[PDB]
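Novice: Take this structure first; my questions come after.
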Amino acid sequence: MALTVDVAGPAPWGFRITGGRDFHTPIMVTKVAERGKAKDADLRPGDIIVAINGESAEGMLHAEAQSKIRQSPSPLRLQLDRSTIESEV
Ligand code: NA
């Protein structure tokens, strides 16, 4: 599922990221702090960050994506890919 999340600021945003071009992996949210701005914003552990403030995250180094997020104006605009689930009942 593709989605666009706007996170109210300013930093600290209250989430964690993994990955980047130097690890040859995508930028992914791994944790959202229970008391924090990302919790309000509808951001979920496991969301892949496709774009940061309209700029593609594809070729960003870990530290590069980290820095762009921390330096970001409010709101932080993330383009996301989210893994949906289906349960049998
Ligand atoms: Na910021």
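Residue positions begin at 1 at the first shown residue.
The deposited model was determined using X-ray crystallography, 2.2 Å.
The backbone N, Cα and C atoms fix where each Cβ goes, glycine too.
What Swiss-Prot records for this protein is below:
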type    : residues     : note
MUTAGEN : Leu80 to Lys : Abolishes cell adhesion to collagen and ability to suppress anchorage independent growth
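Where in this structure would I find these features, and how exposed are they?
Specialist: DSSP assigns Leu80 (mutagenesis position) to a strand. A 10 Å cutoff on Cβ-Cβ distances gives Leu80 (mutagenesis position) a total of 20 other Cβ atoms nearby, all chains included.
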